[PDB]
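Next up is a structure, given as structure tokens.
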Amino acid sequence: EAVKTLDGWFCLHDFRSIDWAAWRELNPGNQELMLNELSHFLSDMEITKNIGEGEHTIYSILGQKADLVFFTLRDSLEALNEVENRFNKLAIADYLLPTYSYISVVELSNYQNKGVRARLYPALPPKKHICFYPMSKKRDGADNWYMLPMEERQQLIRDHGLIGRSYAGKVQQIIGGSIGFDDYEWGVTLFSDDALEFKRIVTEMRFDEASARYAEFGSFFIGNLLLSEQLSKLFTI
Amino acid sequence: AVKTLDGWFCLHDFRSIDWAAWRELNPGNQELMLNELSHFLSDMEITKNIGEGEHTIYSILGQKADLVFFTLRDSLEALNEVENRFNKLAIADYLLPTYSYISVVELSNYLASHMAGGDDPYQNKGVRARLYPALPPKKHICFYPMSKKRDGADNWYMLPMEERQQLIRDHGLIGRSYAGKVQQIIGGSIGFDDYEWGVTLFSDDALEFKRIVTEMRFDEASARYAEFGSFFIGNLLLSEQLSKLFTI
Amino acid sequence: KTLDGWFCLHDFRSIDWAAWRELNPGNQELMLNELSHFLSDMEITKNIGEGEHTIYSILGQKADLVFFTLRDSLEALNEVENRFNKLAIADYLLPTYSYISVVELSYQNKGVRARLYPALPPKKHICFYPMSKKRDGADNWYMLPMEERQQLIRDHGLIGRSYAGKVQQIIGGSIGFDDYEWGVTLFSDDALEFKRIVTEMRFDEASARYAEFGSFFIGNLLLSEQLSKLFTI
Amino acid sequence: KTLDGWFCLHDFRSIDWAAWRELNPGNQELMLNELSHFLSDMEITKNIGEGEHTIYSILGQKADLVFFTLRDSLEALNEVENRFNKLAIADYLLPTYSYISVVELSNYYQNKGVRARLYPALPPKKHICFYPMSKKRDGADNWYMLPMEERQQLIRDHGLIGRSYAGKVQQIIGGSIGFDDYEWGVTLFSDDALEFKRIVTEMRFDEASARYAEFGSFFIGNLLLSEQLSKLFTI
Amino acid sequence: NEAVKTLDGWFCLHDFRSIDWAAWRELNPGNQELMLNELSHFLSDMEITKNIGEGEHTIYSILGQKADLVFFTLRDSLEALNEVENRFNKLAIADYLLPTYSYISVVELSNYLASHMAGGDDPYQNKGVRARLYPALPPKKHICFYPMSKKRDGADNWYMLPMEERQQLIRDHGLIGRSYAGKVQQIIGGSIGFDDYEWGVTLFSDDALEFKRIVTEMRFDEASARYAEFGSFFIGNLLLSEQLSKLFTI
Ligand code: FEC
Ligand code: FEC
Ligand code: FEC
Ligand code: FEC
Ligand code: FEC
Ligand code: NA
Ligand code: NA
Ligand code: NA
Ligand code: NA
Ligand code: NA
């Protein structure tokens, strides 16, 4: 009955809110020293990316939920844990308050193939916007995904796939499975150069039976790509 | 599935004033920080006057917040830049974040907003007035988010289009009967925030908020399918109300 | 269809004893003096008929105090709240919950005016909770026909009548104003009457099937003397 | 309809060890002495029959301690709470949960057995269990829409289970409709903590709870007398 | 109708902590060392209790913001468990270990299936049963913890089911778990009366993806598909003394 999956990089979505009042009290010398240390940390992460042992990206997040997200991908939970712990021990991380996080593993569902590695070990596209949200499938009375027969689930997933293929080109998706790893069953990351495409695809999916009847959603997070010019501007008072 | 036209990107930024910290400042430094905020708001007025956005400030009743800063911009980048520049104001250390909402001004296709044809609606001046709304200086504001239910037999997203259209039509008739008393901005937020719409109402009589929201609750579109978040009510704040508000 | 009266704020506060204790007694006295001035101001608004207010001490950790204020506009209620938060002593009164509503009755008449603009009875105890009516499957209040709801409300009213002289109720409507649909304030000189009336109503179909309840807060009347004792540390 | 006895406060606290640790031992001793005089005053009220109180240490992070106090009026209970909060040591006792209720006897005052139940002596049992609960009002599972006779039968079967734990678990049922966020506060006392798991599991398979019970958080702990109270606070 | 009966072993604490890096960074290295020395002394005391057979314990570093560390401790009484918790909180270093979540439970073996022959024997004298009630913790690379309860929701009400139907549902769930022998080791802690859910579930594995595999497969089995209500999930990596010293080095 059960889905069987292929699993790739382990993923951390780390959402932080900047403690502006504390940061403002820091002398501008201390601020520069802490950003220099962060900049070294990010150069090391870029090395890991260039040799193909992981990926990462940073977006600034709208609204009060976060000021930024660090999305990091590694080939083991141990390497992910070490990134996280080294990040938290940066001086600047004392000013980066934790507001939400998500742990997942890039997932390919069965519903060395170079076309599989590309999905399992995704290079992150440098699109202007990111959207993240977690979700689960419902187990609620007669709307119970996990009691459906495989044939009916397969039909529902087929229809859902047709919609997303029509957004190829506009929206790039990474689906992280998180059963056993976090509080929902998937973490969904979307990338696009037009944020309205996130609204468009997620709305269209909500009227397809697989989501209309069976999706349960967490919080949504949207943001804008942060390279270094925007990162340094971000922190300048 | 519903199709939408989409206009300005919206931030409702709710803040609570840290009176105890503010009180610790001497009035000289308080004035300096208020001057910096006025300069900030003067810049926001320029953006408004060149047609690139809108903004307004209301004082909020109860402990949920003291103020809301409602800001509208033509891109997420611009909205993000306002937000970040605002948090970096000196006075913002005394404005504690208590809630926020991200949405985009939305016109659905459940009813027609213009004569059908190849003529594209973004060039229709009536449509543009709705997508890029002028904010009216009404005495009061009401904000809340909402979603449509997907709950057993009450599942909005499993209804056929013609049934959703009828439900929306009937909802619209009620709202139309509050013309001249309540003005509404509907921000779509599927993909952007935790509910599916952020609803902003404006009126000179706060009791019209209770009236319309109650009346709609007995209409099937809301009675059967609405799920509501928290409600925020407040009073218009111009400069007079603002420096007054911060005089301790 | 409802008639609407005073706008209401229930403002729950927990006292920051650790910080209060750090103040020398002279500064404590100055802050209490300021608070008494503010409260005498509130009493003046009451005595000219432009509002009401009362203060109860709250049991349990949810709060130490509730300030229940009623005013004739949202602007006036906002000004009171803001002037309150600017008192020096308010820095020691940490906000733990609040509720916004308007007195509701479903205008020249004196018995109506007595309901819409209620005098607050000096009863020993208070009980506050918000509630809404369910929209949940077959238990959907707002999908009922008019005449079915009228019958359900009728029966709930008979119960209330039997508590005349035991419990006095103020019902604030809050659709459009806060997170639930009504704020319910009860006053009695016997706190057990709160339990009795609210239990009795819970077996009546209007509440048994359709009520959704928030948190409950219960308290004891604070006059000037009990206020000074409260803060003596 | 019910009979109602003492008003009850369950007051859960976590100790601020970092701040307590900053105090020199003489000041720590002065604050504990003040708490000792407060508890000896509480013992006078207990000895005269005007209330009761006990203290248990609580397992896990929800609390370090529970102060469970019973008084014959809401005013007396409020006065205990406020005096407690104004103890110097209370700055180090952070409030993490509380519950207000009244000892309850349903019909599903001069009698000596009735009075022993309304105004209960707290047994010095090794362990305590506290949890609040309400009866469901959810579609076909609606306790408050049941006919009186069906409810009487469901309570009867529930009481049969409780009777079989006589001598193992002692229970205090506090009504809280009108007073706190659930409908009852349930306090269990036993010398064997597994009896809590046994009685609560067995009740959960009895229809009255299987269909109709809605539970809040559960707290368990160990009796703290004077001996153990001093060691709790010794760093 | 017929309630489950259980055998119950060690009382358990799952104690999740987040490290207050900002505060820890402000200590000079000499004082950090003293605090880590004291912690090592407390852990060697834990080890002594393990090595005389009166309890167990283990430490994992947790991924994500929910915690940096979990301390999982097992003891033969609630008093001993409470004493360990209180001594831990009074360590100097514990000021830097902020509480983010905890769970209290007791190692549970129910009677849905047999764990030993019904020949009249004391199950607590059966060494196989004892190995389960007083489990030695395996030094597997990864841990997974989550609490869960069984639904009492309309037509999906576990506690209204007949014994023989619950037994069938448990039986089928067990066959799935049996298929993960050698890949996932489970400890089931019962928590009815002790904490906010009905069980705490701890999984150990050298491959974290086996957690995802077993929990996903059980979620398509009726016992969980229809009746499970889950709390939060925590996953982590084994921490021995060496990884502990690295964790706290800035
Ligand atoms: C966005 C978004 C969501 C979450 C929102 C919602 O669920 O409402 C979303 C949700 C899910 C979820 C769960 C699953 C897994 C469900 C399960 O395993 O039971 C899940 C699984 C699949 N998705 Fe999915 N998605 N999705 C896209 C975007 C979104 N998708 C785009 C775009 C494409 C197309 C691009 C591509 O395939 O490379 C796409 C295609 C697939 C295919 C391939 C189908 C096919 O080949 O026909 C599978 C399998
Ligand atoms: C207030 C309020 C709420 C939220 C509370 C509740 O819905 O219970 C409220 C909620 C919503 C929600 C969601 C939606 C989007 C639903 C969807 O796209 O599924 C949503 C969408 C629409 N509303 Fe709405 N509303 N609303 C008014 C006030 C409120 N409205 C007033 C006033 C007018 C009248 C404007 C006028 O004067 O011409 C009005 C009209 C419309 C129209 C135009 C319909 C038509 O043309 O007939 C659309 C589309
Ligand atoms: C207590 C309590 C609650 C909340 C708990 C619950 O509803 O379970 C409570 C709740 C409500 C709620 C909502 C409503 C409005 C519901 C709606 O409009 O849909 C609501 C409305 C009414 N109540 Fe109510 N109550 N209530 C009393 C106490 C409580 N009442 C007592 C006492 C009296 C006795 C009357 C008196 O002597 O003054 C009494 C009477 C009325 C009347 C009488 C008709 C009239 O206003 O002309 C109306 C209408
Ligand atoms: C434990 C526990 C709970 C909460 C957990 C759950 O509900 O699953 C629990 C829950 C409740 C609740 C509510 C009520 C009231 C519900 C209502 O009035 O609607 C409630 C009410 C009663 N209980 Fe109850 N209980 N309970 C015991 C333990 C527990 N009890 C033990 C032990 C005895 C043994 C009695 C004795 O000491 O003489 C016992 C007996 C009674 C009687 C006895 C009446 C009679 O003598 O015929 C009444 C009435
Ligand atoms: C993983 C996981 C979960 C939680 C996730 C979920 O969806 O359930 C999980 C959840 C639970 C829960 C509650 C219960 C208690 C059910 C109840 O008493 O209502 C519960 C109870 C049992 N489990 Fe369970 N599990 N489980 C395994 C893994 C998981 N298990 C593995 C592996 C094995 C295989 C062991 C082996 O053969 O070596 C295994 C077997 C059993 C047996 C059979 C042995 C016995 O009599 O104790 C019982 C009973
Ligand atoms: Na932000
Ligand atoms: Na306010
Ligand atoms: Na209190
Ligand atoms: Na504890
Ligand atoms: Na972590």
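Throughout, chain D uses Swiss-Prot numbering, with the displayed residues spanning 6-113, 125-251 in order.
We read in the header that X-ray crystallography, 1.7 Å was used to get this structure.
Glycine is treated like the rest: Cβ placed from N, Cα and C.
Relevant sequence annotations retrieved from Swiss-Prot are reproduced here:
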| type | residues | note |
| --- | --- | --- |
| ACT_SITE | D:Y147 | active site |
| BINDING | D:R133, D:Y147, D:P148, D:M149, D:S150, D:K151, D:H174, D:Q187, D:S225 | Fe-coproporphyrin III binding site |
| MUTAGEN | D:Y147 to A or H | Loss of activity |
| MUTAGEN | D:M149 to A | Slight decrease in activity |
| MUTAGEN | D:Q187 to A | Alters Fe-coproporphyrin III binding. Does not affect kcat, but the reaction is less efficient and a higher excess of hydrogen peroxide is needed |
Count the Cβ atoms, other than its own, that fall within 10 Å of the Cβ of D:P148 (Fe-coproporphyrin III binding site), considering every protein chain shown.
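Excluding its own Cβ, D:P148 (Fe-coproporphyrin III binding site) sees 23 Cβ atoms within 10 Å.
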D:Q187 (mutagenesis position) has how many other Cβ neighbours within 10 Å of its own Cβ?
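The Cβ of D:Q187 (mutagenesis position) has 14 Cβ neighbours within 10 Å.
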Can you give me the CA-CA distance across the unmodelled stretch from D:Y113 to D:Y125? There are 11 residues absent, and I want it in whole angstrom.
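Across the 11-residue gap, Cα separation reads 17 Å.
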Can you check what DSSP calls D:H174 (Fe-coproporphyrin III binding site), collapsed to helix, strand or coil?
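The three-state answer is helix.
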When you measure from the Cβ of D:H174 (Fe-coproporphyrin III binding site), how many other Cβ atoms are you left with inside 10 Å?
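Its Cβ has 17 other Cβ atoms within 10 Å.
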State the count of C-beta atoms found within 10 angstroms of the C-beta of D:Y147 (mutagenesis position), not counting that atom itself.
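So the number of other Cβ atoms within 10 Å of D:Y147 (mutagenesis position) is 21.
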If you measure from the Cα of D:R133 (Fe-coproporphyrin III binding site), which of the mutagenesis positions D:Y147, D:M149, D:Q187 is the nearest?
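Nearest candidate: D:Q187.
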For the binding-site residues listed here (D:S150, D:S225), tell me which residue's CB has the most neighbouring CB atoms inside 10 Å.
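Checking each of D:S150, D:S225, the winner is D:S225.
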Can you tell me the CA-to-CA distance separating D:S150 (Fe-coproporphyrin III binding site) and D:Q187 (mutagenesis position), as a whole number of Å?
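Given the Cα positions, D:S150 (Fe-coproporphyrin III binding site) is 17 Å from D:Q187 (mutagenesis position).
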In the structure shown, which of the recorded positions D:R133, D:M149 has the fewest other Cβ atoms within 10 Å?
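Counting other Cβ atoms within 10 Å of each of the recorded positions D:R133, D:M149 gives the minimum at D:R133.
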Can you give me the Cα-Cα distance between D:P148 (Fe-coproporphyrin III binding site) and D:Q187 (mutagenesis position) in Å, rounded to a whole number?
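Between the Cα atoms of D:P148 (Fe-coproporphyrin III binding site) and D:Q187 (mutagenesis position), the distance comes to 13 Å.
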Calculate the distance in Å between the alpha carbons (Cα) of D:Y147 (mutagenesis position) and D:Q187 (mutagenesis position), and round it to a whole number.
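Cα of D:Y147 (mutagenesis position) to Cα of D:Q187 (mutagenesis position) measures 12 Å after rounding.
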Can you list which of these recorded positions (D:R133, D:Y147, D:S150, D:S225) have a Cβ closer than 6 Å to ligand 8?
none
Tell me, by DSSP, whether D:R133 (Fe-coproporphyrin III binding site) is helix, strand or coil?
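The residue in question, D:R133 (Fe-coproporphyrin III binding site), is helix (DSSP, three-state).
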What's the CA-CA gap between D:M149 (mutagenesis position) and D:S225 (Fe-coproporphyrin III binding site) in angstrom, rounded?
10
So if I take the recorded positions (D:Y147, D:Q187, D:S225) and measure from each Cβ to the nearest atom of ligand 4, which come out below 6 Å?
D:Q187, D:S225
Compute the C-alpha separation of D:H174 (Fe-coproporphyrin III binding site) from D:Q187 (mutagenesis position), stating it in Å without decimals.
13
